[PDB]
Amino acid sequence: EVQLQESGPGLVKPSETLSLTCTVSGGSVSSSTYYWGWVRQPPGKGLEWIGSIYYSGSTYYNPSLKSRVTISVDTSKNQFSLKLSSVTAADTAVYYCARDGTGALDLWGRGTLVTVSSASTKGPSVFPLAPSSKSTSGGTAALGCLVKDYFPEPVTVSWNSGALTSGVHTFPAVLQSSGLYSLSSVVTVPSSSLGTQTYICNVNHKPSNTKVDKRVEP
Amino acid sequence: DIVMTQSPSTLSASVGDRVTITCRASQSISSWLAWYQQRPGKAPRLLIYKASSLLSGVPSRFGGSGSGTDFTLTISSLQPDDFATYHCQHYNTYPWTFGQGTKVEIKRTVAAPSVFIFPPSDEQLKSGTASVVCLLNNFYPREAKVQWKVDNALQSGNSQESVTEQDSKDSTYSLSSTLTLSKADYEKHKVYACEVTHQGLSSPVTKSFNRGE
Amino acid sequence: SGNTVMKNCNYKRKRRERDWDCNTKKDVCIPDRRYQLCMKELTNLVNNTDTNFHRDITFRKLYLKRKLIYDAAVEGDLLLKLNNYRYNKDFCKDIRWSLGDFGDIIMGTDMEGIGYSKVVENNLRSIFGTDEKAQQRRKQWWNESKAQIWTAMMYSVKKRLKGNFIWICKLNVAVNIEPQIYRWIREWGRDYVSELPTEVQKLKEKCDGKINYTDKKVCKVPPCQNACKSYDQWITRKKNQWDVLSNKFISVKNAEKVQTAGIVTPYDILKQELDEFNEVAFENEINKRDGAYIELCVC
């Protein structure tokens, strides 16, 4: 089962070089039939093809970026990499690596958000949104946690280590006046399960390598 | 360099409805067109290649037509998980270029919000800030009003709202309103309330609390 | 008296020695395994005197079964001898493909229908008749014999693996009624993914590398320019073979009253049969749009 995963910093200061690497699992990068590429998606903008490489080394770029782009291949490590130099805020985008079937990109990676800023990385602060021990709707109670003051914005919320999935809503983050992001994850559960079942939200801020887990009790 | 033009930019249909997106090419592509589906919190996926070939594994409702400059993606029967943004892409010659994308939205029946009010944690209060959260859950449509009330006074410019994308199962929205004020300012008031007004609510729903349960 | 029609069950040729025949009957492509299917006893029926002088049907059908068990038994032994007595996936697949072809012969649903096969069909027409319900009578006879013939093909591995025998080849799978064209696409695909890495490997030894990192070896170099011409011969044939098999499939799929779980197009069969199959990679390969042909064969 071939799979793609991007890795690399999510924050770049302006004029600095942008590096990301894709790593091929479940198969080889030494494919005699496929190319391997990078695609970008700037906020509120359409998709942009960056470039592709064949395992031999043969490279193809978009004239749009050919000036400051370089895509390498490490057959040894089963990876291919992107380096986009002298970045500006026009380069803040979601970067995907894909399997390029001579135009038909038939497998994509999950994507990684790279924010170009001079602002420093800041880890989140997690607070519980405790279930109202008082009111309820007869059968269902809501609970969740507040993920406050982080940057850049990439921050995922998991529930009971991935076990609870139904009724989970993780809101889009909102940029506060402080210049830091803030969001909330929320899950509705049966009122009857409180005290019985344990609820733990698993916050993950990869840019600042932060992993907070919090017990949400009434 | 070739230019791809998608029409419309956005469209709303009901589950079961027949929906069609179009991709217009600047120059002629010899049916070297690919169609991608980008569902929320998911990487784009290849649906159709060579203008009309339906990739194995992808649903039977997806159909691609055209050659030359005018192409069409057709969804025969819209489903709740078809809420996604659809992108067209040529591969006639380097560079590969995409269209801007078409956002497909699901029409649904009215659904009234379930309101919840969360007081700020004691650990955040010891940090000197107070975040009061109002949760409007699983409603349709997106238009709701959340008016905050501290001791029956209306609040202005001290709250922020966030909205969920249409749920890929029930095609509903969820919203959070967050009143943020100082520990000092949170302490000078007792009753905190959020009044929710929606198309599906006969009378406004008011969820409230006091400093100390 | 020298007037005796006979087709001998000879030693199986090396795998891929002869390619798929897309010329004999132009609507289909025949695998060399099928041409070599053991039919000695089935063919011999042309020479049997009218023993009808003192017989009936139930008997004819039973005679047929005994003769078919013998041809299946020989086929099983010869296929094992082909795989060098290795009791693996490759052997099980051939047992499946050949068992399948005997069934289509009996059912009168086989696609060779020429020469000795036309002779075997006429022989089966003599036993069962030519009325509207004759084909179903044949189909019925197959559904009551199909497992005995598979156990007949396996006789060789059994006899050779006495008690030190496991069920690597499963009955339920081999005796599964599927259309001929579906089974052959499975067999073709399997052959394809074997031929392909070799074909790219030879194209590499002559063409991989640049004339000082700037110019392709395929531009000014004749040992390479040659490898491209010969790989092109192979990929041209496989493309033709595929389009032929694909068309037959379309026709057959429509006629068929039985639904095949998951099978919609020929691509679905390969995605089912082969490990790690990608239809975009396949489509590009057969249409010379693959990385290798571009990177090693175009200036």
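First residue shown is number 1, and so on along the chain.
In case you wondered, yes, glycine gets a Cβ from its N, Cα and C as well.
Copied over from Swiss-Prot, here are the features:
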MUTAGEN   C:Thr58 to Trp (Swiss-Prot position 266)  Reduces erythrocyte binding
MUTAGEN   C:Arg66 to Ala (Swiss-Prot position 274)  Slightly reduces binding to ACKR1. Reduces erythrocyte binding
MUTAGEN   C:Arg66 to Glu (Swiss-Prot position 274)  Abolishes erythrocyte binding
MUTAGEN   C:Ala73 to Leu (Swiss-Prot position 281)  Abolishes erythrocyte binding
MUTAGEN   C:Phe91 to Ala (Swiss-Prot position 299)  Significantly reduces binding to ACKR1
MUTAGEN   C:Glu132 to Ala (Swiss-Prot position 340)  Slightly reduces binding to ACKR1
MUTAGEN   C:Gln140 to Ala (Swiss-Prot position 348)  No significant effect on binding to ACKR1
MUTAGEN   C:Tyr155 to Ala (Swiss-Prot position 363)  Significantly reduces binding to ACKR1. Abolishes erythrocyte binding
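Among the mutagenesis positions listed here, namely C:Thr58, C:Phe91, C:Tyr155, C:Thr58 has its C-alpha nearest to that of C:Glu132 (mutagenesis position). When Cβ atoms from all protein chains are considered, those within 10 Å of C:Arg66 (mutagenesis position) total 9, not counting its own. Around the Cβ of C:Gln140 (mutagenesis position), the number of neighbouring Cβ atoms within 10 Å comes to 13. Taking a C-beta cut-off of under 8 Å and a sequence gap of six or more, C:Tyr155 (mutagenesis position) has these contacts in its own chain: C:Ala73, C:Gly76, C:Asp77. Rounded to a whole number, the C-alpha distance linking C:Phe91 (mutagenesis position) with C:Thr58 (mutagenesis position) is 34 angstrom.
C:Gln140 (mutagenesis position) sits 13 Å from C:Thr58 (mutagenesis position), taking the CA atoms of both as reference points. In the three-state DSSP classification, C:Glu132 (mutagenesis position) falls within coil. Between the CA atoms of C:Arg66 (mutagenesis position) and C:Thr58 (mutagenesis position) there is a gap of 13 Å, rounded to the nearest whole number.
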